[PDB]
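Encoded as structure tokens, here's the structure I'll be asking about.
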Amino acid sequence: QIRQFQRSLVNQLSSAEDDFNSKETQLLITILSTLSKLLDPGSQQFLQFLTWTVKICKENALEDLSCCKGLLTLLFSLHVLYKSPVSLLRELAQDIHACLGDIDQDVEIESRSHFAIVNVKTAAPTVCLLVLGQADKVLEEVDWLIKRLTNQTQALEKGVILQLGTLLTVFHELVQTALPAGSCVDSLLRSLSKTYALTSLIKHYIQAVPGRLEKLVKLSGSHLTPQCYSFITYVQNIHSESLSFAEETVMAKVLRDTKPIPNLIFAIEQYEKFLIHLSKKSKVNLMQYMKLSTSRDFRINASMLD
Amino acid sequence: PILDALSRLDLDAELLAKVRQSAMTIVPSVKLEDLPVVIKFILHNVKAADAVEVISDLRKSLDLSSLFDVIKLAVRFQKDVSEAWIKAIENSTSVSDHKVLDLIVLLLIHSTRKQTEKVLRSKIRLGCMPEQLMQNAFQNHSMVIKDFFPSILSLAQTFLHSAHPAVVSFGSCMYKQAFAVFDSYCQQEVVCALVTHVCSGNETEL
Amino acid sequence: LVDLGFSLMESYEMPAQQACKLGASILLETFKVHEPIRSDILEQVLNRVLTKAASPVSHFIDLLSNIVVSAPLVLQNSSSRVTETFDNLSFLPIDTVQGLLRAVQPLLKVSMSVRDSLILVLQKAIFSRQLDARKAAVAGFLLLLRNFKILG
Amino acid sequence: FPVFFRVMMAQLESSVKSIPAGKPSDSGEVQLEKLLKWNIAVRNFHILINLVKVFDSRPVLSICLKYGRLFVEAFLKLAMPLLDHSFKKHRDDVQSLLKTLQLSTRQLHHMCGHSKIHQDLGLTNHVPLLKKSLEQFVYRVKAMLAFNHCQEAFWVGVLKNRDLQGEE
DNA sequence: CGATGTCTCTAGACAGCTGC
DNA sequence: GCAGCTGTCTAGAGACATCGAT
């Protein structure tokens, strides 16, 4: 049944932009997302269909927004019961960073294209909110795994460290993205506060040290915190530019675009604080990897007061 | 009979409003055997946002006078007005001095729960509800004791053991008061709860 | 088991829907195999359905239908305590009355007393000039006509 | 000293908190009356923070971290609403109060860094909340500047980490 | 406890930039 | 010659962050 629907999509998607009839595309994409639900796990047709929607994603370059959003949901509603989606999320984050600019706007990211769907336009909240939506889901179940972690214990720690290691590579390549203003920035700041709450796994292992966990903090120290603070030095100017477009009270738009920043600082230090407890107790110094905490001050420019 | 007919008849908003304000104006003026049909009508027939203060008007009407179990059944018939009653006693106790009818209807809604006990804890931390009134209530209105309803009220002491231990003493006092009236089976159930208390838990409730 | 199920329906109000499913399952199992307590189970479920309309309460009617289609004689064993339930025409008779009558259809048919009670309650309900009461009356009429079969 | 330091900070913070809360320009001649109070309050706070520099005793730092955080939070909650309306009535004196506050609270980040460097378990426990409160102050100043349409007059800049009365 | 405002957007319109 | 066509502006509707204490 899907094969005939597959034929309709491949013919319709390959058609010119003048014959896109978006209403048809949304329904046919959703019709697959509903019919693909009941495909059994123990079938090969699961795979060639799954590799087909991946290969259709690698090749096709669709500029519609709801079309991209709907199709991605299907891919993430099926690559959630077969394997670990973090491999896909990383690849999506690889493309978003390549597609958009850079957080430091000084070093040029290589113009790679893991997916052709993500263009100069689709890297907008269209995709960046879905990726962070999936990333939140992965972190949500990891909390359950961490809850379960707190002879079978060794196996649990293997996956969590491996997944979080991949998950950290996702956010590291995603926090370096030059995100536009709006809710996409706000989601990243809050989601960064979630992944750090890394704290619970550290908090559990206080009961014990393993080399794999040390490598994770080595990764976390060298991939998240120094890059994370660079984001805050950037969000301050993108909101200053966004705040000039007021009536062109404001108190709503000043205590709403900056609220995540204090919370992210607190999450970093709380994770940083529990490293102190482990470093002393576990008789191993694991802080040479990371750097000193950075804070910020101001000086009201009274010269340009009026 | 007019309100009974309008109960039988359907409802239209414009007339319902004026007739219902007229009813509220004429609830307390009649003998205690006559207004219960009016209260039952406004309970199971009328439901609106203004009920949150109409029930306060009813509380003021019934404040003085406080066998007459028809009001309880009328409140049983509907539950949304009971939630409105909880909302009203959230602020009625904030101004009025916890009349006996307030605690009676609070027991009734707690019987028919989570919001009631949240309100109870809040006013435990707020004003501790001088319990002489409820002592008089258990002295005169013991016909609705039925320990299953005040059992949760007593076991709320366990949640009230984190702080404010005086309210635990007040709960002990009111279980002492409720024991010495009637209901020998309820008395033995109370003794069973007390031996449960001396068995499980720390030495405080012991 | 029966206390656990009673408080399961109490604590319901998706994990809550799964809790409803588990409670219905355990209640049906303990009703099907336990003889002297099935009357107690029927009394508990009859006392639990009343004064419950804000939360989705379709579970009560559906498990009642299942347990009466598995064992219809329990109500007569309970001396037909469903007569008091006829007052539900004022709480929420949008779908609960229809499902309840659907469930109790065979026991209304076999038992003449409950049929007489139903016809009299609906006869006094129909001429009540309330929209809700008339809706309940017509809903009951929709079922009572097909309750009795003579076509063949 | 540490007993004196504890009681002095506690009393100063309590007196600062006891000041009446925010008001939407309800009364004239009060928006300047209730600014000299906070001027002398921040003067006292700066004096105490300077007195920290001579006595680096661990209980002294433990007191200072917590009570500086509490005083900063109280300032943000109470004085700043007054500042929103009083900025138009009075311009330089409120600015001077802000300069004094930045002069004082800038040392608290140095104390947090020093606590983190020495891995003091019993002293680093207060770092995160204080750092969050300092960031909250940094951005609430932006909010106050927005209350009077002064948005190009703000510049949040990186703070160079320093040792207690030292460097780095 | 959670009603509410804020925001990505998809289209339509009549109105500015094509034209005429 | 003022007849044609070409697009940001505005209202629809739906999802989210904090909205503001119960």
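Here chain B follows Swiss-Prot for its numbers: 247-312, 349-394, 399-492, in order, are the residues you see.
Method on record in the header is electron microscopy, 3.6 Å.
Even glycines carry a Cβ here, placed using N, Cα and C.
Straight out of Swiss-Prot:
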type	residues	note
MUTAGEN	B:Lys400 to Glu	Reduces ubiquitination on FANCD2 and reduces stalling of the FANCI-FANCD2 complex at DNA junctions; when associated with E-404
MUTAGEN	B:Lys404 to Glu	Reduces ubiquitination on FANCD2 and reduces stalling of the FANCI-FANCD2 complex at DNA junctions; when associated with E-400
MUTAGEN	B:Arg407 to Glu	Reduces ubiquitination on FANCD2 and reduces stalling of the FANCI-FANCD2 complex at DNA junctions; when associated with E-411
MUTAGEN	B:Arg411 to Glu	Reduces ubiquitination on FANCD2 and reduces stalling of the FANCI-FANCD2 complex at DNA junctions; when associated with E-407
Using a 10 angstroms cut-off on Cβ to Cβ distances, just flag whichever of B:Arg407, B:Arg411 is the loneliest among these mutagenesis positions.
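Per-residue Cβ counts within 10 Å for the mutagenesis positions B:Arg407, B:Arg411 bottom out at B:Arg411.
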Given the mutagenesis positions B:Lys400, B:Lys404, which one has the fewest other C-beta atoms within 10 angstroms of its C-beta?
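Comparing Cβ neighbour counts within 10 Å for the mutagenesis positions B:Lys400, B:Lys404 gives B:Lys400.
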Roughly how many Å lie between the Cα atoms of B:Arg411 (mutagenesis position) and B:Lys400 (mutagenesis position), rounded to a whole value?
17
Whole-number Å distance between the CA of B:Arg407 (mutagenesis position) and the CA of B:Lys400 (mutagenesis position)?
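On Cα coordinates alone, these residues lie 11 Å apart.
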